[PDB]
Amino acid sequence: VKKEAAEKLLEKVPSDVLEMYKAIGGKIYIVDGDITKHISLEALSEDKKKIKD
Amino acid sequence: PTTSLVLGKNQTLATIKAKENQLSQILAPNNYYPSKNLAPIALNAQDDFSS
């Protein structure tokens, strides 16, 4: 009789395609602190306000 | 002082007015601010709040 030999049908593995999608990449955006300056006097005042006759 | 960082022939990087970190209270004649034994001061800011 003649031997099969068996060279196989399956080629490589999914693992390369699996690794392709497995890509995670970079996520999220900068927020919160930004720059922050601010300056004006809407908080408190100062002006002569007494009483007399 | 109002100073200016300049590259090259006349390529001005920036013009910076001295902030409150860079204030000198006294500059008597024939003197340095700061004194010669001490190290010179650092200017690294652009904004009035130096942020």
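We number chain B the way Swiss-Prot does; in order, the residues shown are 408-458.
Using N, Cα and C of the backbone, Cβ positions are placed for all residues, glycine too.
For B:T409 to C, Swiss-Prot lists a mutagenesis experiment annotated as follows: Loss of capability to undergo conformational changes that lead to pore formation and translocation. For B:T409 (mutagenesis position), the number of other Cβ atoms no farther than 10 Å from its own Cβ, over all displayed protein chains, is 7. Secondary structure at B:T409 (mutagenesis position), taken from DSSP and collapsed to helix, strand or coil, is strand.
The annotation that Swiss-Prot gives for the mutagenesis experiment B:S411 to C reads: Loss of capability to undergo conformational changes that lead to pore formation and translocation. The Cβ of B:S411 (mutagenesis position) has 9 other Cβ atoms within 10 Å, all protein chains considered.
The number of other CB atoms found within 10 A of the CB of B:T422 (mutagenesis position), across every protein chain shown, is 11. Looking at Swiss-Prot, you'll find the mutagenesis B:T422 to C noted as follows: Loss of capability to undergo conformational changes that lead to pore formation and translocation.
Sequence-distant neighbours of B:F456 (mutagenesis position) (same chain, six or more apart, CB under 8 Å from its CB) are absent. Among the mutagenesis entries in Swiss-Prot is B:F456 to C, noted as: Abolished ability for mediate LF and EF protein translocation.
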Here the mutagenesis positions B:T409, B:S411, B:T422, B:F456 meeting chain A with a Cβ under 8 Å reduce to B:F456
Determine, from DSSP, whether B:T422 (mutagenesis position) sits in helix, strand or coil. strand
